[PDB]
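Undergrad: Here it is, the structure in full.
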Amino acid sequence: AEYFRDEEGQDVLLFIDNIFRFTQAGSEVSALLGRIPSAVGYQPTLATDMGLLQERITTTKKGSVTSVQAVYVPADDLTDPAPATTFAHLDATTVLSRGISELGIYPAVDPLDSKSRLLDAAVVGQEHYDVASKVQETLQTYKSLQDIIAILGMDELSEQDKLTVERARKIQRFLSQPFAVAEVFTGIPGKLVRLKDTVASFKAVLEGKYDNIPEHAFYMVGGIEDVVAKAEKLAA
Amino acid sequence: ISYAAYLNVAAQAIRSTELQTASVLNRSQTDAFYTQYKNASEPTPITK
Amino acid sequence: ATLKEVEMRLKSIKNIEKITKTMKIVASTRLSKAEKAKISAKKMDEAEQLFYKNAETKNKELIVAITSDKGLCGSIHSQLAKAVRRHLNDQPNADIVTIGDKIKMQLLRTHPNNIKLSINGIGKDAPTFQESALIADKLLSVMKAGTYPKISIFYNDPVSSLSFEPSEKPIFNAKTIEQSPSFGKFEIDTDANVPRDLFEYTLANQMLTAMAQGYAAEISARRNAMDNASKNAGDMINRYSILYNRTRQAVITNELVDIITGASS
Amino acid sequence: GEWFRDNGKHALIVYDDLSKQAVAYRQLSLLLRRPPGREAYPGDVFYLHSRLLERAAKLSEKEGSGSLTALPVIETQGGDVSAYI
């Protein structure tokens, strides 16, 4: 990569499946080398070793290094210092959990455990920031109220709580998109949607302009138009 | 002025004050509100 | 951590369980009274019904719906609002009288153009005649009641002391008593004004029977629901408690691992 | 920071991250075979932070009118607060 970025002055990228594999392999050798691997059973040279790898793929004037880093979560918890330390050297995360896979939503990306230092009110503009802000907030109310929603039914609660519950359910199904290479497995045709389109499609949903129509209209579709058509397909 | 308003008040009057059976006290002058509305616009709740 | 977040949530669930259990007892308490009231009302209604049968009466429209102020009594509150919207296809410009807070919000939203009269104080205590009488009076002023060709009321008939089915009947108007027999199988000339007076006293007796039936059926639902509530909060205790047990063990293990790691090395 | 405070002029020190000092010192201690405390973190980590933090303080104007003010920042793992650091 470095040869491409520097000398030759190419615009580079890197994708890795998987970078956790660097710590794990390294940890086996750690004991043997002359190190005491205590840090919840990990090499003590974690910081220094992850640092050299992720700073040799850091953006230069010679060429900007777009990284995609793939993290294997040790025993499904992000709490241990080795999954935590990855978040430190990143400017974006789009964390994918087991749970969203069970709910039948592919992709399995969490909406509430995603970040960017790229989302502000004039970086991507006023509309993008407002639209994201309503989405995060809505969803966080629905999980917060899950004990109460499940224990006591949804024709027993307030006007405000039922309106959220229906909206959040619609956004939940919407998140499902089959991809160009995932189309095979689900059996639902690929959908490729633009960022510009995504802002629009969500602004409309948030104002309730398409929440009078099935929550399964939004199951395995791309953008807004794809939703509209599938409801009529579903109806007849 | 309904017929049942007239009988109600005639009843309430025979009941006086608290020294009457429990049912009596319940059939007359226990608080509650009734908010009227129009058509929207709303006359403000006054005692039952 | 994991540990604490597990725990504080498991504690909320425990607190929920204690309240739903207390609620279910309070509901049986209220329920006995609710049952008591409805017997007594129905008995009174049957004497008036007696007349209505012989009179053969049987005929703008009204919608009345019944709930408490209190939430947490089955899906009584939103199936009754749905039953209003059904009988709003029978007369779209019908005057919705909403008896109770829970029913008031949802119908008020769909049409504030149908909300005329609404009530409060249905939830703290079981319906009483005072309410019914005054509401019957206000029915003449606001809705111009007793000139309709049909009036109708909705409630929940408490089929068995653990069940509820929603049911409806039509309140027979003063105009109806006038033009069916009431000199042809009874006898009143023009001395009193028995029709317009019997309508008004019996507007409240029939309205009150529906109020009682609905309220009784309602506490049975809150009782049924709170029993299921305890059991569900209980299922949740069990998933988080097993999660807690495993987590708590993970700390123990982790302290143990740190000691061994150093001594051995 | 202290040099400003010493001559008479106020200052403020933001310390991001002290949490990372502790990661670095953990590496040092365990490859220097110095016993750990809890969670593989050094025996006397608190002493390294504690002296460090009290060098932010308000001095008397007779002896330098300045003060260094301090805001340490600790980036916590799963919002946890029952660990040693």
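Shown for chain C, in order and in Swiss-Prot numbering: 34-92, 104-309.
Per deposition record, electron microscopy, 7.8 Å.
Using the three backbone atoms N, Cα and C, a Cβ is placed for every residue, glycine included.
Dumping what Swiss-Prot says about this protein:
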- C:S207 to I: In strain: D273-10B/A1 (VARIANT)
- C:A273 to V: Lower activity (MUTAGEN)
- C:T297 to A: In ATP3-5; dominant suppressor of the slow-growth phenotype of yme1 strains lacking mitochondrial DNA (MUTAGEN)
- C:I303 to T: In ATP3-1; dominant suppressor of the slow-growth phenotype of yme1 strains lacking mitochondrial DNA (MUTAGEN)
- C:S308 to F: In allele ATP3a (VARIANT)
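Show me how these features fit into the shown structure, please.
TA: In the three-state DSSP scheme, C:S207 (variant position) falls into the coil class. Around C:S207 (variant position), a 10 Å sphere centred on its CB holds 13 further CB atoms from the protein chains shown.
Under a cutoff of 8 A between CB atoms, and with a sequence separation of 6+ in the same chain, the neighbours of C:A273 (mutagenesis position) are C:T53, C:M56, C:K57.
Under the three-state DSSP scheme, C:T297 (mutagenesis position) falls in the helix class.
In this chain, no residue six or more apart from C:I303 (mutagenesis position) has a CB-CB distance below 8 Å.
In the three-state DSSP assignment, the secondary structure recorded for C:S308 (variant position) is helix. The Cβ of C:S308 (variant position) has 8 other Cβ atoms within 10 Å, all protein chains considered.
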Undergrad: Tell me the Cα distance separating C:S308 (variant position) from C:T297 (mutagenesis position), rounded to the nearest angstrom.
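TA: Given the Cα positions, C:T297 (mutagenesis position) is 16 Å from C:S308 (variant position).
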Undergrad: Quick check for the class: what is the C-alpha distance, in angstrom and rounded, between C:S207 (variant position) and C:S308 (variant position)?
TA: 69
Undergrad: Run through the Cβ atoms and count how many others sit within 10 Å of the one on C:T297 (mutagenesis position).
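TA: The answer is 10 other Cβ atoms.
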Undergrad: Against chain A, with Cβ pairs under 8 Å, which of the recorded positions C:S207, C:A273, C:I303 show up? Give them in sequence order, please.
TA: C:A273
